[PDB]
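Here is the structure we will look at, set down as structure tokens.
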Amino acid sequence: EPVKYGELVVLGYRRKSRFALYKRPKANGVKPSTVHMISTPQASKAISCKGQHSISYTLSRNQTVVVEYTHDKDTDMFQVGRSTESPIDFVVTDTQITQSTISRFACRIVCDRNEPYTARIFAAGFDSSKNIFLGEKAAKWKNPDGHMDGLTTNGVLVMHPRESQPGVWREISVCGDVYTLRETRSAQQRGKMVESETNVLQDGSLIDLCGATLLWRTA
């Protein structure tokens, strides 16, 4: 206290085996805000919203829906990825020629700055343009609340361990909704919405980042 939210542990072995999440000096959380329809040149490589975070839902090579994300005084955000760029809080790598399946900016853990300091997981992380890019191939749709949501290329999966049956892996979307697993990992296909489950991380939750599995432990 410095309030500790919890701990991420890399199963099977800054780049460390263990990452403590602490309440930040200043809130860095973000929340969805204004939605923009933007025209993009064929050569577009990055989109950025001046002074803000954003998620880009690519509709075609000509147009992208850009959801602006503004300051959230009530949360802290932590990012996990294979990238060593400054937006990544916790660097994770895969557990002659080597390949990685882990995304540069893989996920966000977002923690309430006030009691009970609930932690929640979201697929994807914001890059150095403070942007998350969902390309034409990525699954994207409008949810029952009318907001745009999407899956990353490979997905972020979570299992809360376990009347009756043992824990099941679910896919988490970019906006933190819960879906059943796709038919195959990386399938160009979205699973079934699980309305009765949430992206709240419970003690002992496993997070599959496609190349590494993390364990969340509440403080």
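Following Swiss-Prot, chain A shows residues 15-27, 38-119, 130-196, 202-258, kept in their order.
Any Cβ shown, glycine's included, is placed from N, Cα and C.
What Swiss-Prot notes for the published mutagenesis of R106 to A is this: Abolishes binding to IRAK1. Quoted from Swiss-Prot, the note on the mutagenesis of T187 to A is: Abolishes binding to IRAK1; when associated with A-188. Swiss-Prot documents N188 to A as a published mutagenesis change and attaches the note Abolishes binding to IRAK1; when associated with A-187.
Sequence features, as recorded in Swiss-Prot, placed on the structure.
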| residue | record | contacts (Cβ under 8 Å, 6+ apart) |
| --- | --- | --- |
| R106 | mutagenesis position | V115, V116, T117, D118, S134, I136, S137, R138, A140, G250 |
| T187 | mutagenesis position | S137, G169, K171, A172, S225 |
| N188 | mutagenesis position | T135, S137, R224, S225, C249 |
Unmodelled stretch of 5 residues - C-alpha distance in Å from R196 to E202: 9
Where the model skips 10 residues between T119 and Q130, distance between their Cα atoms in Å: 16
Secondary-structure category, per DSSP, in which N188 (mutagenesis position) falls: coil
